[PDB]
Amino acid sequence: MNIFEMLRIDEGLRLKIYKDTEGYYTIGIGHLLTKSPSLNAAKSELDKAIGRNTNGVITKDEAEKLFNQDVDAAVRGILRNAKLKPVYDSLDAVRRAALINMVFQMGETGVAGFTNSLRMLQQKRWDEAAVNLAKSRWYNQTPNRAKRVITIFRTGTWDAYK
Ligand SMILES: [Cl-]
Ligand SMILES: [Cl-]
């Protein structure tokens, strides 16, 4: 298991524009296009991202390329954030994947906001962090996914995804 396989399981793969759990236009492997309610704005963003007049549909290859970029960006986002960086540096390789997943789903800013949880992860207080992470809108809105991610922080293994 690795970050790419992990995220492919959580987000799935769709080659036509679709709406995410929050109702925003998305494509590929969880690639958010726009928060705007307009399909046209979505199509415009898609074309600009791919570099061609798309018709709202992309190929597998294009979807993978946006996926690679997005994972790269999530990592860099963590490394550049003052609140995240120290946490990431303190974690083992499996748990690092869990943090990237959260940033990929909610953004750097969003994650950076889990102040207390972050301090507990840094302290290696796994069960306590797991409970704290659960008291969140994130958990209540996408509980199965959150449970998988939290199980990783709790156990340090990939069992949740196997
Ligand atoms: Cl992009
Ligand atoms: Cl879910």
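If you check the header, you will see the structure was determined by X-ray crystallography, 1.7 Å.
Placement of Cβ uses the backbone N, Cα and C atoms for every residue, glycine included.
Quoted from Swiss-Prot for the published mutagenesis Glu11 to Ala, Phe, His, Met or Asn: Complete loss of enzymatic activity. When secondary structure is read from DSSP and collapsed to three states, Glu11 (mutagenesis position) falls in the helix class.
As a published mutagenesis entry, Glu11 to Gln appears in Swiss-Prot alongside the note: Complete loss of activity. Around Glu11 (mutagenesis position), the same-chain residues six or more apart in sequence whose CB sits under 8 Å from its CB are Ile29, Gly30, listed in sequence order.
Under mutagenesis, Swiss-Prot gives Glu11 to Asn with this note: Loss of 84% of enzymatic activity.
The active site, proton donor/acceptor annotation in Swiss-Prot covers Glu11 (among others) and rests on experimental evidence.
One mutagenesis experiment named in Swiss-Prot is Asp20 to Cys, and its note says Nearly no effet on specific enzymatic activity. The number of other CB atoms found within 10 A of the CB of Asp20 (mutagenesis position), across every protein chain shown, is 16.
Looking at Swiss-Prot, the entry for mutagenesis of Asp20 to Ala, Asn, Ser or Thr says: Complete loss of enzymatic activity. According to DSSP, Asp20 (mutagenesis position) sits in a coil region rather than a helix or strand.
Listed in Swiss-Prot as a mutagenesis experiment, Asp20 to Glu or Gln is described as follows: Loss of 99% of enzymatic activity.
Per Swiss-Prot, the feature active site, proton donor/acceptor maps to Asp20 (among others).
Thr26 to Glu appears in Swiss-Prot as a published mutagenesis result, with the remark: Complete loss of activity at neutral pH; covalently bound substrate. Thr26 (mutagenesis position) falls within a strand segment according to DSSP.
In Swiss-Prot, a mutagenesis experiment is listed as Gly30 to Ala, annotated with the note Almost complete loss of enzymatic activity. Every protein chain shown contributes to the tally, and the Cβ of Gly30 (mutagenesis position) ends up with 20 other Cβ atoms within 10 Å.
For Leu32, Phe104, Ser117, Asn132, the entry in Swiss-Prot reads substrate binding site. DSSP assigns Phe104 (substrate binding site) to a helix. The Cβ of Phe104 (substrate binding site) has 25 other Cβ atoms within 10 Å, all protein chains considered.
Look at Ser117 (mutagenesis position): DSSP puts it in a helix. The note that Swiss-Prot attaches to the published mutagenesis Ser117 to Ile is: 500-fold decrease in enzymatic activity.
Listed in Swiss-Prot is the mutagenesis experiment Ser117 to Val, annotated as follows: 50-fold decrease in enzymatic activity. Shown in sequence order, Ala129, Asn132, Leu133 are the residues of the chain, 6+ apart in sequence, with a C-beta less than 8 angstroms from the C-beta of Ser117 (mutagenesis position).
Under mutagenesis, Swiss-Prot gives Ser117 to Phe with this note: 10-fold decrease in enzymatic activity.
Under the heading of mutagenesis, Swiss-Prot lists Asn132 to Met or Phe and annotates it as follows: 2-fold decrease in enzymatic activity. In this view, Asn132 (mutagenesis position) is surrounded by 19 other Cβ atoms within 10 Å of its Cβ, with every protein chain counted.
In this structure the C-alpha atoms belonging to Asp20 (mutagenesis position) and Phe104 (substrate binding site) are separated by 13 Å. Separation of the C-alpha atoms of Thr26 (mutagenesis position) and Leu32 (substrate binding site): 4 Å, rounded to the nearest whole number.
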